[PDB]
Number of protein chains: 6
Amino acid sequence: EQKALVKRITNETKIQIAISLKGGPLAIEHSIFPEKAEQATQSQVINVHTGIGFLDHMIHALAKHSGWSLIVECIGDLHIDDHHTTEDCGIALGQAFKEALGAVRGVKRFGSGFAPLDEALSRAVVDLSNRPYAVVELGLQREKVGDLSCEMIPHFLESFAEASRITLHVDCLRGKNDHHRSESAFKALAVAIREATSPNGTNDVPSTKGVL
Amino acid sequence: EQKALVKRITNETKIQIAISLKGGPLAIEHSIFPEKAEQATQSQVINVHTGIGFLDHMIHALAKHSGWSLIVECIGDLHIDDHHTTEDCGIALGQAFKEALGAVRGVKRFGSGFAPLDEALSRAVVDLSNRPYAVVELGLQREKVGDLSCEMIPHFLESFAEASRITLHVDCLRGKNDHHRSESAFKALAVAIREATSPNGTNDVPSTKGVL
Amino acid sequence: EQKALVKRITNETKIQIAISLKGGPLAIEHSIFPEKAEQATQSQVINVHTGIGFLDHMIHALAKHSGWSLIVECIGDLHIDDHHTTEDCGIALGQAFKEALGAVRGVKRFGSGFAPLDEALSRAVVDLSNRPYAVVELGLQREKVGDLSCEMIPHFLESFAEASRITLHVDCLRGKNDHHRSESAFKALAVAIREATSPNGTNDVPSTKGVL
Amino acid sequence: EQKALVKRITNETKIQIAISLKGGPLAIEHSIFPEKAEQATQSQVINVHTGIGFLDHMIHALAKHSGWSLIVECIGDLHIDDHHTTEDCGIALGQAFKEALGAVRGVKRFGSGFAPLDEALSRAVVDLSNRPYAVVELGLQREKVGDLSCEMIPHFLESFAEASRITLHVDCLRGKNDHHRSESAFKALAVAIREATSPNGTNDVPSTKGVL
Amino acid sequence: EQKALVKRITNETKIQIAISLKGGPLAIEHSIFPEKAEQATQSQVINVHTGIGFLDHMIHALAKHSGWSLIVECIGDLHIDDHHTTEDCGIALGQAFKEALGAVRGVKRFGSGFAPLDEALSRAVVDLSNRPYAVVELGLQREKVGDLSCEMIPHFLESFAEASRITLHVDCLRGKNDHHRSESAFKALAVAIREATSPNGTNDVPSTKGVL
Amino acid sequence: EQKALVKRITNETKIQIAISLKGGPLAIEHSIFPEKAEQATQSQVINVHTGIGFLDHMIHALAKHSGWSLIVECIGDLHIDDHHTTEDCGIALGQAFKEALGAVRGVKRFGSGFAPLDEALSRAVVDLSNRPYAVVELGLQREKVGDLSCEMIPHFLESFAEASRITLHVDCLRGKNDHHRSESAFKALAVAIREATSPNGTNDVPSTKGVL
Ligand SMILES: O=P(O)(O)C[C@H](O)Cn1cncn1
Ligand SMILES: O=P(O)(O)C[C@H](O)Cn1cncn1
Ligand SMILES: O=P(O)(O)C[C@H](O)Cn1cncn1
Ligand SMILES: O=P(O)(O)C[C@H](O)Cn1cncn1
Ligand SMILES: O=P(O)(O)C[C@H](O)Cn1cncn1
Ligand SMILES: O=P(O)(O)C[C@H](O)Cn1cncn1
Ligand SMILES: [Mn+2]
Ligand SMILES: [Mn+2]
Ligand SMILES: [Mn+2]
Ligand SMILES: [Mn+2]
Ligand SMILES: [Mn+2]
Ligand SMILES: [Mn+2]
Ligand SMILES: [Mn+2]
Ligand SMILES: [Mn+2]
Ligand SMILES: [Mn+2]
Ligand SMILES: [Mn+2]
Ligand SMILES: [Mn+2]
Ligand SMILES: [Mn+2]
């Protein structure tokens, strides 16, 4: 039902993102890697292959705790820094989430998610209203985690909310380990998207202005 | 099932509030306006007519995201300021919510709701315990929004929790637009009341002292 | 050549914006006002009719110093405050500017405009790159100007850059009259859009990634 | 289904804790008190008998709003202070919660609970991941409540998360009555455990590393 | 006598740790590296092979000054950062130390160790009491040492005390070289474990509550 | 017309820079790489090959928005840090710009360029007067971007203005992403050089002292 595939091709990166919000299986009929963080345990299949290993782990923890099936492919330039291949892999990952739920009606529209990870604590609220907005206040006192440049972790969530047309407030409340502090943000966003995209029932677009 | 009508008549305002917490249709057999923010889309009907237009919009966003059907009619004095017609239209709107749920049993009793609106972020918790309390910390750096006097927006929620016999903590966490900051508070309260008045199941009054 | 008409219809406002970036004449074949800030001096015709008079004057000064022909018709709710009829009349005014220039190629792409107005000084830079962004730092120490609520003046430029897919930095450098301070911002944006949408020549999309 | 009994016997205290997470009835076939806060209203039976009366009331409010059936029997030394009989009655109460849910799979894994009590406001998040952690920031400006020594209230929740192998962040946001401030923390933890131990469905261990 | 082998297998790392607290020789009958910091000088054999070279050097200096024989084999994911292969190689290294001394009786139970390294000075106290605790206050003003991410150095000792069920206070008193500051912490812990696990004599469990 | 080739050969780096300020095609008759950021779209050809990938991207964005055709070949020592191959490389790129415009007459002589990039804002002014000067105030709170050492980004523009005999003030006004903050500086310099080297007309050396 809620499936989409997005092939975003620019002169910096080549993207192919297939998503399924309700879970289940996924494949790719024609991949972009030559010769055709991976969890495939019979309910959801999530297999992310970007050039950045720590940014694979954040999309993986996002889709594991959202109930998503998600295949991410990215052939990006890594002789240059990791900005152009994290910003572009967040724009196309917001578009795949946007096309997978067309009609915003019959949903809760408001998800809030707290998630801890071992003294770090992050909340994420999400709004699903067609104006994009992103208030990402991860206070990270590190310059690079393993390959992510640690200022792209807010910039990923900035472009995710931008291209998915959602309003997003992610704020890490405490923590002093920045693997812990950044993974808890993606685990908190996974709780909020799961709560906002939910069967409200009664089949009504949840807005005053009637347009979502 | 959960319906109530409250006709509050004083020498300052005349009120008639009909509410339905489970949604559905509503009408008035004998209105107070002469010759007999309006959403009527087949699941819930919410039609608020106070003399204040911005206070219409806050009760509307409250009832739209609560699943309520709600008709509000307030004939109040507006040659004087808007205090006497916002305080009185919040006392009677807490009484209509109170009479619509008589027995507080089989409910979650604890609703917490975060709701953003475009860089503003408000949380609201609600308690449904028969002592009234209201801790409303909307930090509004404006004097009037469109017709509300912007200090009545906490005073509305003060008298709502007062006359509905609930404990309420509404706190705007961030934001620098006070339409955004005050509407997100009413959208957050709508999530919390929806979560506290919920089918817990097992038919038990959720209290240590056994009285709610 | 560079003309567009946008009819944005929601349950709060009804909009009809016809724009011509190269100037010249404009009309409307079927208007939204019943029975069919106005400058019509033989080179460009600019006629803005919103319910807010001071927001008419800011779109007028924007289109007068941009070389635009622009007709704006907004039927919005004014018994509620002026947010819903200024935000919506900025989203549709960014969409009309976006559809009027389809191919961003052969343009300067970078406009910077300083404009004074009688001790106020505002600069505006504009980027014409398909990610929207808005950094609007008008320091206004007023609550309402004549009918605008003076926090909507940054919120107008926020939604203009949002729906037009441009990056925008507007910053008032000095000034202590907020009519002067806000009009100089719209006069500075008019210089920047005029400078960014300009005949660069040589017919090339001005980007590293080749996509604009 | 989710039942466990823990008999923890040391030279300071003797403990016997029988728990049922899904509610229902409970008894003890051979008690530790001589000759064989009590709620027994036909859905859940919660009967706590420690030597500390205020620590009875906090385990009672924890199990009342969690849906638990819980019998606590602690024979501890009270001629010495109340540390050794509150720390030990929290270690065994985390072990009884741990043995009552063996397989952490098919659960939400992330519960967040806000709960007010009459100007006090506490949130509690819980993680159900097999590393124990406890960040308890109840700001209590009292030395003893009725018999608890008011620094054991964080030390109880420290040893509860320690022996139950969960990660826990309990933080009182406001309040100036420390009965209110400490009871709202246990009422907030009751919402979070109820939300984390919940039927997620689809029968999958919710972790990246696959081990919970 | 005091030997243990721990094979910890998760979907992130595969661990095999063989320890001997009294020294002597050690081998592995079936290793995890393909085709079958190393000191093997006739009294103790210590051979650590993790993917991190600086974390090899800290376990090596820990076991060299403890009298241990210790073989560490960790096959961990290093395309992601080094957190998951340092946290997991500290949990299994606390479990191997825990299983190597079963009965905590006849031991000093309290080891304190100061160790300098060239203007750095660290103390470490250790408690061997079955509640785990870790207060690690290495003040490191570096982000990465050679491959360790320099916030994992406290996180290693956190999970070591966690899984070994010991209470641990490691605090660097001075120093301005963070190789020196972190190696002196592991050399100080080696003095403390050597002092706590020591032949007290008289064969008695050293506790008031009689249970260790 | 405005073409130059500079082959700078030292014992640290070997450079070959061919430039064309008016655009058009460029080739190299005898390259320095064995066996003979690249944009070649029919108007200008820009192909930079230094050992640093992020410094390729900054010369590329400089020449893309200047109208330049530019081939850069730098064979530099990278077992040592990147200073000697970014400085050396900046000196020869100022000399190639200097030899490409011999007679400074008939030009505007004063270019100012603002350029944003996604909350970063940089201005650059340029003077084309034969005393070199460089006031570069990029406030970068990072140590390395991808391969550039992030203090060489001002040191590149220092040596560019030094060897090109121009006066240069580059100042980033805001921004909190240092890829954004440093790329906007090179995009702002591209606007300023384009504006200073411009057909003023009337064929006069624009100076009081008559010598440029
Ligand atoms: O958020 P909505 O669309 O449900 C109705 C809002 O009132 C529209 N809005 C946009 N800014 C402030 N309000
Ligand atoms: O809130 P309840 O009624 O469930 C039981 C409370 O303990 C009563 N109370 C009122 N103030 C402090 N406690
Ligand atoms: O701005 P562009 O598209 O010309 C190339 C940029 O490098 C892309 N980008 C986006 N963020 C940082 N860089
Ligand atoms: O929390 P998990 O087990 O779901 C996967 C985590 O990434 C493991 N971890 C432990 N510290 C940081 N991460
Ligand atoms: O540490 P022990 O077990 O020797 C006896 C302690 O008194 C127990 N305890 C735990 N917290 C405070 N005391
Ligand atoms: O800048 P010029 O050469 O046009 C004339 C200047 O006055 C020369 N100068 C150099 N320092 C101060 N003035
Ligand atoms: Mn970017
Ligand atoms: Mn992780
Ligand atoms: Mn009042
Ligand atoms: Mn509104
Ligand atoms: Mn708005
Ligand atoms: Mn004016
Ligand atoms: Mn204790
Ligand atoms: Mn109480
Ligand atoms: Mn960890
Ligand atoms: Mn060393
Ligand atoms: Mn130098
Ligand atoms: Mn870039």
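The residue numbers of chain D are those assigned by Swiss-Prot, with the residues present covering 3-38, 44-219 sequentially.
Structure method, as recorded: electron microscopy, 3.2 Å.
Placement of Cβ uses the backbone N, Cα and C atoms for every residue, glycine included.
For D:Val8 to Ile, Swiss-Prot lists a natural variant annotated as follows: In strain: CLIB 219. Residues or ranges marked as substrate binding site by Swiss-Prot: D:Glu14, D:64-72, D:90-94, D:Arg116, D:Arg138, D:186-194, D:214-216. Natural sequence variation is annotated in Swiss-Prot for D:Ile30 to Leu, with the remark: In strain: CLIB 219, CLIB 410, CLIB 413 and YIIc17 haplotype Ha2. Annotated Mn(2+) 1 binding site per Swiss-Prot: D:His64, D:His91, D:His186, D:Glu190, in sequence order, evidence recorded as experimental evidence. Annotation comment: Swiss-Prot describes D:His90, D:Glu94, D:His162, D:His187 as Mn(2+) 2 binding site. What Swiss-Prot says about the natural variant D:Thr92 to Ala is this: In strain: YIIc12 and YIIc17 haplotype Ha1. The annotation that Swiss-Prot gives for the naturally occurring variant D:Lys216 to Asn reads: In strain: YIIc17 haplotype Ha2.
If you draw a 10 Å sphere around the CB of D:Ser189 (substrate binding site), it holds 28 other CB atoms from the protein chains shown. With an 8 Å limit on C-beta distances, the recorded positions from D:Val8, D:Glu14, D:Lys71, D:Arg138, D:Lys216 that reach chain E are D:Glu14, D:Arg138, D:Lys216. Looking only at Cα atoms, D:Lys216 (variant position) sits nearest to D:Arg138 among the recorded positions D:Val8, D:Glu14, D:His91, D:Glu94, D:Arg138. Cα distances from D:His67 (substrate binding site) to the recorded positions D:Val8, D:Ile30, D:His186, D:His187, D:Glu190 are smallest for D:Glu190. The Cβ of D:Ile30 (variant position) lies under 8 Å from the Cβ of D:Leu7, D:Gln18, D:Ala20, D:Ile78, D:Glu80, each on the same chain and at least six residues away in sequence. Residues from the binding-site residues list (D:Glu14, D:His90, D:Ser189, D:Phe193) with a C-beta closer than 6 Å to any atom of ligand 14: none. D:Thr92 (variant position) sits 11 Å from D:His162 (Mn(2+) 2 binding site), counting Cα to Cα.
All chains included, 18 other C-beta atoms sit within 10 angstroms of the C-beta of D:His187 (Mn(2+) 2 binding site). Chain A comes within the C-beta cut-off of under 8 angstroms for the following of the recorded positions D:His64, D:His67, D:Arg138, D:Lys216: D:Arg138. Considering other CB atoms within 10 Å as the measure, the emptiest surroundings among the recorded positions D:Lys71, D:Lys216 are those of D:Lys216. Summarising the environment of D:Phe193 (substrate binding site), the number of other Cβ atoms within 10 Å of its Cβ, over all protein chains shown, is 26. Here the candidates are the recorded positions D:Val8, D:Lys71, D:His91, D:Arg138. The one whose C-alpha lies nearest to that of D:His187 (Mn(2+) 2 binding site) is D:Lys71.
By neighbour count, meaning other C-beta atoms within 10 Å, the densest spot among the binding-site residues D:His67, D:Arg138, D:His162 is D:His67. Filtering D:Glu14, D:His186, D:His187, D:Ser189, D:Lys216 by Cβ distance to ligand 16 (under 6 A) retains none of these recorded positions. Annotation for D:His186 (Mn(2+) 1 binding site): spatial neighbours D:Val152, criterion Cβ-Cβ under 8 Å with sequence separation of six or more. Taking the C-alpha atom of D:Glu94 (Mn(2+) 2 binding site) as reference, the shortest distance to any of the binding-site residues D:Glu14, D:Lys71, D:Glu190 belongs to D:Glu14.
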